[PDB]
Amino acid sequence: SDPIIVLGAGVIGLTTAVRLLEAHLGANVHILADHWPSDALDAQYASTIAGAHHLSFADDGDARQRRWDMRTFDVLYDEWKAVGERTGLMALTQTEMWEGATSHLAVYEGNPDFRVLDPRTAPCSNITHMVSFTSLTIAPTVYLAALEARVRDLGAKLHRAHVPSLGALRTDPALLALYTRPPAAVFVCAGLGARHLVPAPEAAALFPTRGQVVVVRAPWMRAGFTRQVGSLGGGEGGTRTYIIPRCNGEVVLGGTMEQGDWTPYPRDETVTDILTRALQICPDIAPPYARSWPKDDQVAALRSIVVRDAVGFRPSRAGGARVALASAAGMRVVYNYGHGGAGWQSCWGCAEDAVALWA
Amino acid sequence: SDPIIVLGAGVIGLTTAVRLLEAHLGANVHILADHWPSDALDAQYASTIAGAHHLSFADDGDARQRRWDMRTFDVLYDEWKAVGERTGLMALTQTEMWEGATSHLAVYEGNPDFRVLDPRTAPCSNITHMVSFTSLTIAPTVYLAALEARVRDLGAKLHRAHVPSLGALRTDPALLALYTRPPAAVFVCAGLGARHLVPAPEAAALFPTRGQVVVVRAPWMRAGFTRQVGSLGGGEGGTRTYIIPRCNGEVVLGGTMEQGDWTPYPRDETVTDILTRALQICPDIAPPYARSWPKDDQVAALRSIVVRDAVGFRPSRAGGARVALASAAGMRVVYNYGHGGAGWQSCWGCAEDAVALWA
Amino acid sequence: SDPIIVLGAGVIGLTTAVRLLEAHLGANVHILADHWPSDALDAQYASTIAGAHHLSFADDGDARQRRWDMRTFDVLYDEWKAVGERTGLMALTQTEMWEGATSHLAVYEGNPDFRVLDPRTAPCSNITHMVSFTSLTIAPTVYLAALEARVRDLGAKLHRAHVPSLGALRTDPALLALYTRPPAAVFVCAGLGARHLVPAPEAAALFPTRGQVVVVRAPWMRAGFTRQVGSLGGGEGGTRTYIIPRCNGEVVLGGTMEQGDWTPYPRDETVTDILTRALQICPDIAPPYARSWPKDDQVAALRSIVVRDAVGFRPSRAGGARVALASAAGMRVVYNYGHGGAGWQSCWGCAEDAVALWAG
Amino acid sequence: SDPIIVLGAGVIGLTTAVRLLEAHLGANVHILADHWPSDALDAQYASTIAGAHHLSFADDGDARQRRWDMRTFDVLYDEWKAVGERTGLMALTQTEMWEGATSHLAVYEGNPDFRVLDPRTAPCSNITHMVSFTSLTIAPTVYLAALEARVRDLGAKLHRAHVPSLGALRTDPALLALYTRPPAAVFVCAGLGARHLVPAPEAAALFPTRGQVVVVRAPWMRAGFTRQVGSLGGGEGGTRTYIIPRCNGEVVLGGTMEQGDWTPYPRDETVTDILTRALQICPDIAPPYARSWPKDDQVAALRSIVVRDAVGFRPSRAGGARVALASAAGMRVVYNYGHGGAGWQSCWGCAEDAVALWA
Ligand SMILES: Cc1cc2nc3c(=O)[nH]c(=O)nc-3n(C[C@H](O)[C@H](O)[C@H](O)COP(=O)(O)OP(=O)(O)OC[C@H]3O[C@@H](n4cnc5c(N)ncnc54)[C@H](O)[C@@H]3O)c2cc1C
Ligand SMILES: Cc1cc2nc3c(=O)[nH]c(=O)nc-3n(C[C@H](O)[C@H](O)[C@H](O)COP(=O)(O)OP(=O)(O)OC[C@H]3O[C@@H](n4cnc5c(N)ncnc54)[C@H](O)[C@@H]3O)c2cc1C
Ligand SMILES: Cc1cc2nc3c(=O)[nH]c(=O)nc-3n(C[C@H](O)[C@H](O)[C@H](O)COP(=O)(O)OP(=O)(O)OC[C@H]3O[C@@H](n4cnc5c(N)ncnc54)[C@H](O)[C@@H]3O)c2cc1C
Ligand SMILES: Cc1cc2nc3c(=O)[nH]c(=O)nc-3n(C[C@H](O)[C@H](O)[C@H](O)COP(=O)(O)OP(=O)(O)OC[C@H]3O[C@@H](n4cnc5c(N)ncnc54)[C@H](O)[C@@H]3O)c2cc1C
Ligand SMILES: [F-]
Ligand SMILES: [F-]
C-alpha cells in the first residue's frame, strides 16, 4: 500500500521496474523521471544516445560484471528468438579487433559461434588480435518504448517529475500529489543525475565520459565491428571505433571517450574523425557505389548518408555501477546507477540484483 | 563577454530575453530551461496550458499591476495591428459578467470600446453587472514559437538544462560547459520552479493555483466571455467561468482555481463542470446544430468537439509577482516570477521592468 | 444476379448509387469511375472543385428544377440537423444581391428565414434587389468521402476503370473481369465525360462552363454572399460573385462562367478579379486586422491567406440535366448528367428520379 | 512552335520524353497521360507495379532486344555509378536458376561479374543450370519521380488528360486547350492502353499478361534470385519465381504470368503460392529469427512482414515491342509500346530508337 518509487526512466529504471512488477504482481509502483524514452534526444539522457551493442567490457576477474553481461545477453537473445526485431533487437556477428593486445576477454567465449580469426585479415593495419561471435544490437528508442508499454501493462503509474533530493519524495507536496503517501522504498536509477541525489563522497565518484556518434542510413550493414586501442585497464579504458547497425537500417558510428567533458553539442572535427575511422575498420560502411573511390573521397560519400549527429554522457563511476542497499529520509533505498558505457549490456542483470536487494 | 543568463523559457523568460537583447544588441545571452514551448504539454509548464486572454485582475489600487497589464495590452495590440494572427493573436470583444458585484475594475476602462451592458441581457441568471471591451486572445504555442524565433534572430544561445541552484551557474561543470565563463547576471524567470531556487520564506510565498481546462474545436466562436463569482479580494480571488477562443479555432473553456492543489491530471467531474458552466455563460459555444436541444444534450454536443483536456499550476505568489533586483551567489540577480493567472497579460510590462532593473 | 452499373463517382453517381442500394431491389451494384473523390483535384472532375453552396437557379416556371433543388435541400438540411458538420455540411445565412434585377426567384421563399432586404444596405453600389435566407454549404471532399463509405457499407463494389463506350460494359474483357456477367443496366452519371458515352448527336448538347475559384483560409466567415449580374435567362445565365464558406474554415471565392472554355489552369488576372469582386460584396472576407485599409492593400491581405487556386468545368447542357430512361447496347440505361452549376444543389432529387426510372 | 506530344507517363513515355528533350533542347513538348507515377497504384498502370529488376529475356538471336536490354543496362549502371541509390537504383548480384535448361542466355555474359555456378548448390530441387552476374534493381516510384522532375527541368509541359483517339489530339477542344495548336507529332507510349488507339490488326497483337506480386519488408535481402520453369520460347514464355529487393528495403516476391487474365485484384491462393515459392528459391527471405522453423511457420513469418499485395497487366505483344514510325490522323507518329515484362530493362534503348525514328 505504501508507494514504491522507481526514480528514472532510462534503460536502468525501466528494466528495474519490469523486474519489480514481475516479482510482486500488482505492487504499488510509481515511476518518476524528468526525461522519458520518446522525448527528443538530449545529451543528458544516455539511454537513447547509445548504439547500442552487446559488447562486454567485463574483466576476466570481474565476476559481477561478467555475470550481469551474460545474464543480460541471455534475456535479450531469448527475446529476439521469440519476437525477432519487433522490439528493436537484431542478432548479428560481432567482430572485435585489437590494435596492440594479443588476447580477448574470456567473457566473449560464452557467446554463440565464438571464433578466433586471423588478425592479418582485418581491413585496417596493426591488428594483433581479432575475434567474432554472435551478439545483438538494440535500437534503444524501440526497445525502451516496449519497456514503457510493459510497465504500463504491469500496472506502474508513470509521472513526469523532477526530484531535487531523495528527501523531497517524503516532503515535497508536488511529489506527494503523485502517489499520496511517503514512499516505503526508492530505486535510484537516475544515471549521471544521481550526482545530485547522493552525499558528497559518492557524488564525487560520478563523472561523465562524453561520447559523440554519427548515425548513418546504411541498411546494407548488418554485422558489427569494433576496434579497441589501449588497455581496458580492468574497466572501460582506451578508445574504440565501432560500427553498430540497428534493425531499422540506421547504423551508429563511433566513438569518443572524453572523461570529464561536459560539452553537449557535437564537434565538427570529431564528425570527420568518426567517419574516417569507421571507414578504416569497416570499408563496407561506405555506400556501395562509392567503395572503389579513393579512401579520401569516401568520407564525403558517408557524409551524404548521415541521419544525425549525437552526443551523450556515459554515467561513469570508479569500480563500475553502484548496485547497493541503503537508507534515506526513512525510506529503504536501492541504488542502481553509474553503468558507464555498459548500461544496455548489463541492464537486466542489474535490475534483477536491485530487486533482490529490495526484497 | 561575461554571460548573462535568462533562466526560463516560459512567456516570462522569453519576453525578458527579447527586451534584454533589444536594449543591448549583441549581448552575450544564454537562455537555460528544462522545458521549452514546443515540448509536450505538462502541468508544471504554465505558459502553454494558459487560454490565454488579456483580462486584467488588477485591483483599482494596485498601480504596479495596472501599469503592467495596460503596457502588455498596448504591445500585444500593436503587434496584432502589424501582423494580424500570424503570431497567434486575435482581437475580440471580451464580455465580463459578475454574479453578485455592481462594479467592474477601473483598469478595463483603458481598453478600446469599453461599454457597460444591461446585466439582464446575460444568458445566465443572477448577473448583476456586465461590461464589454476590445481585448486579445493568444494561442500560446504559436506566440511562444515566435518569441523563440525572435531571441534566436537576436543572437541568444538556447540550452536545455536544469539548474539545481543559482550557485550552480558559476560552479557546476555541466552548466559551465554551455557558456564557458561564470555568469555576471541571471534573470530568474523560473515560474513556480522558483520555489527550488530561493530561500524558504520566499519559497513559502509561492503556491500552485491549479486550473483545469477543456479545449474544444469551436471556430464559430470569436468573442470572449467570463463570469466572475466572489470577490477578487485585491488579487485573483473567487472563481471564473470563461470562453477563450484562439485564432486557430481551438476554444479554451474553464476554469478552476484550486489553491495548493498539486494534482497534475484532469478530473472527470471537472470536465463535466466546465462544459456545463461554459454553456451557461455562452450558449453559442455549442455546435450550431445543437443549439435548440435541452441543456443535457448540449453538454454531449460539447463533448463531441473536445480536442484535449489540460491542467496547469498557476505560479501564484502572496502579493503578486516578484520583480526585483538582488545579489546571490556572486551574481547580479533579477527575479521575475510568481505571476499567478496573469503572466500572459503582464509579460511585456514585467520584462521591461526586469531589464531596467538589471541595467 | 446481373450487374447494375453506376458509371461515375462524382456527387451525381454516388447519390444515385446510395438511392439505388437503399431501394433494396436486389441490385448487384458495381460503381465504375476513372476519378474518385479523394483523388488529386482535376479540372475535369467537377464534384470536388465546387464551392459548394445550395443556391438554386431554378426558374419560377422550371417545375422539375424547383422540385429537385428543394428535395435536395430537405435531405441535406435534415442531415445537418442530425449530424451537424460531421459530413461537411454547414447551415448559414445566404445573402443574394442583384445588380439590375428587381425580383428574386420564387424557389428561395421555400427556405427557412426568408426575407427581402433593403438593397440600399448592400456594401457595393448598383444593387437593386437583395434577399437572405437560411441555406447550407458543403465541403465536397468530406461529403463525398461520407458517400463513398456509405456505398461500401451498403455492399456496392467499387472499381477504378475507364469506360470507352457503353457497349464495352458488355463486350470488353477488361471491364467484364470486374463483374463477370454482362450488365443488365447502367446509370450514366459521367458528368461532362458523358460527351464520350452518349450517341454522338446528343454530345453537342453538352459543353463546359469553366469556373475559376480562389480558396482562402477565412474561418471568421460563416455567412454566404452572392451577387448576380445579368439575367439567368431561364437557366444559369449572367455572372456571379460569391463567398462560399466551408465548415473547415476554407472559403471558396468566385466565380467565372466561361462557356466553351476548356483551359484547365488558373489565370493570374482572374485571381486578381475574384479577390477584388469578393471584397466588394463581402468586406468581412478580409482578415480582421486588414478591414480599415485601402482596397488595394486588402487585396494583398487576401492573397496572404490563399490556400489554393482551382478550376473546374461545369457539365452544362441546354435544357438542364438529362435524367431519362433509354435502351442502348442491350442494356436498360438511365442517363443522369448535365447538371451545369447545380449538381450539388439538385443531387438527391436527381438520384431519386434516376432510381425510379430504372425501377419502373 | 507546333507541339510534340508524348502520350503516356509510364517508364516508356518518360524515358522517350527525356531523350526527346535532350536531343532537341527547348522543343515544344507536351506530355499527356491519364495516370502519373505518383498516383495511387492501379493494376492498369504497369510501371509502378513492376519489381523491377534488370533480368533480360532476350533470345540469343533477338538482336534488337539484346541491344535494347544492354544499352538500358549501360545507362542505368552508369547512373548508379554517378548517384548510387538516389534515384532508386541498386546494383546487386542476380542469381538465376533453371528447372530443366542446361544453358543461359548469351546476353547475360555482357553483365559484370558473370559466372556459371554449381546447380547442385541451389536451395530447391531439380535445378539443372545456374548463373550469377551483377545487375540492378529499380524502385519504380522513386525512379519515375526522378524522370518526372527531369522532364520538368528540361521544359516539358505535363497534362492529366485522357486521349480517346489519336485524331482527338488535333481536333478535340478539350485537348487543344492544353497546347493550342494541332500537334505535328505524337510518341504513342500508351502501354496496354495502345489497344484503344491503333487499328484492329495492330490492336489484336496486344494482350495482358497478368502478374501478381507480394511486397515484403525484408531489408536483409540485397541479392536477387529467379527460378525459370519452362522455355522462354524466343520470348517471355514459361513461369518465374523471383525475389527483387529494392534499395528502400521493400522486396518484391513473384510471380504469375497469366495471359489474357484481366482480373485486377489479388487472389488469396496466389499470395500463398508466391510466399511458398519465394521460400523455396531463397530461404533467407524469411525473417532471420524464423529461419530454423518448420516451413508452415516460415510462411506465417513471411505473412507478418507483408507490406502490400499488388497486381499489374504486362502490355504483351506478338514479336515484342512496337517501336515504329508511321502516319495517322494528320501526324508524324512514333509508336513505342508493347514491352511485356521487359519495359524497365529496355526503356532507355527503346526511347533512343523512338527519338531517332522521329528525328
Ligand atoms: C554515445 C554512447 C554510446 C553508448 N553505447 C552503448 C552500447 O553500445 N552498449 C551499452 O551497453 N551501453 C552503451 N552506452 C551506455 C548506456 O547508454 C548507459 O550506461 C545507460 O543508458 C545508462 O542508463 P540510465 O538509465 O542509468 O541513465 P539515463 O538513460 O541517463 O536515464 C536516467 C533517468 O533518470 C532520470 N533522472 C535523473 N535524475 C533525475 C531527477 N533528479 N529527477 C527525476 N528524474 C531524474 C532521467 O530523466 C532519466 O529518465 C552508451 C552511452 C553513450 C553516451
Ligand atoms: C489553466 C491556466 C489558464 C491560464 N490562463 C491565463 C490567461 O488567460 N491570461 C494570463 O495572463 N495568464 C494565464 N495563466 C497564467 C500564465 O500561464 C502564467 O502566469 C505564466 O505562463 C507563467 O509564465 P512563466 O514563464 O513564469 O512560467 P512557466 O511557463 O512555468 O515557465 C517557467 C520556465 O522556467 C523553467 N525552469 C523552472 N525552474 C527551472 C530550473 N531549476 N532549471 C531550468 N529551468 C527551469 C521551466 O522549464 C520553464 O521554461 C493561466 C495559467 C493556467 C495554469
Ligand atoms: C467552380 C465550380 C463551382 C461550383 N459550385 C457549385 C455550387 O456551389 N453548388 C452546386 O450545386 N454546384 C456547383 N458546381 C457544379 C457541380 O460541381 C457539378 O454540377 C457536379 O459536380 C457534377 O457532378 P457529376 O457527378 O455529374 O460530375 P463529376 O463530378 O465530373 O463526376 C463524373 C464522374 O464520372 C466519371 N467518368 C466520366 N467519364 C467516364 C468514363 N468514360 N469512364 C469511367 N468514368 C467516367 C468520372 O471519373 C467521375 O467519377 C460547381 C462547379 C464548378 C466547376
Ligand atoms: C507484376 C509485374 C512485374 C514486372 N516486373 C518487371 C521487371 O522486373 N523488369 C522489367 O523490365 N519490367 C517489368 N514489368 C514490365 C513493366 O512494368 C512494363 O513493361 C512497363 O511498365 C510498361 O511501361 P509503359 O510506360 O509502356 O506502360 P504503363 O506504365 O502502363 O504506362 C502507360 C501510360 O500511358 C497512359 N495512357 C494509356 N492510354 C492512354 C490514353 N488513352 N490517354 C491518356 N493516357 C494514356 C497511362 O496513363 C500511362 O501514363 C513488370 C510488369 C508487371 C505487371
Ligand atoms: F533540481
Ligand atoms: F476513353
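Chain C is numbered as in Swiss-Prot, which gives 4-363 for the residues shown.
Technique stated in the header: X-ray crystallography, 1.7 Å.
Positions of Cβ are set from backbone N, Cα and C atoms, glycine also.
Swiss-Prot has this to say about the protein:
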- C:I15, C:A49, C:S50, C:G54, C:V166, C:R317, C:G346, C:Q348: FAD binding site (BINDING)
- C:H56 to N: Alters substrate specificity; capable of oxidizing D-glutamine (MUTAGEN)
- C:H56 to D, F or K: Loss of activity (MUTAGEN)
- C:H56 to A: Alters substrate specificity; capable of oxidizing D-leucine. Markedly inhibited by benzoate (MUTAGEN)
- C:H56 to A or N: Alters substrate specificity; capable of oxidizing D-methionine, D-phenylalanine and D-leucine. Markedly inhibited by anthranilate (MUTAGEN)
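Projection of Swiss-Prot feature records onto the structure.
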{"residue": "C:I15", "record": "FAD binding site", "DSSP class": "helix"}
{"residue": "C:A49", "record": "FAD binding site", "DSSP class": "coil"}
{"residue": "C:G54", "record": "FAD binding site", "DSSP class": "coil"}
{"residue": "C:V166", "record": "FAD binding site", "DSSP class": "coil"}
{"residue": "C:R317", "record": "FAD binding site", "DSSP class": "strand"}
{"residue": "C:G346", "record": "FAD binding site", "DSSP class": "helix"}
Under 8 Å by Cβ from C:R317 (FAD binding site), counting only residues of that chain that are 6 or more apart: C:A49, C:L195, C:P211, C:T212, C:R213, C:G214, C:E239, C:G343, C:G344
Proximal but sequence-remote residues of the same chain as C:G346 (FAD binding site) (Cβ under 8 Å, at least 6 apart): C:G13, C:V14, C:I15, C:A49, C:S50, C:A53, C:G194, C:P318
Distance, C:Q348 (FAD binding site) to C:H56 (mutagenesis position) (CA atoms, angstrom): 7
Extent of the FAD binding site in Å [max Cα distance among C:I15, C:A49, C:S50, C:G54, C:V166, C:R317, C:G346, C:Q348]: 28
Per-residue Cβ crowding (10 Å cut-off), top of binding-site residues C:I15, C:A49, C:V166: C:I15
Among C:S50, C:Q348, the most crowded of the binding-site residues [Cβ within 10 Å]: C:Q348
Other CB atoms within 10 A, centred on C:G54 (FAD binding site): 28
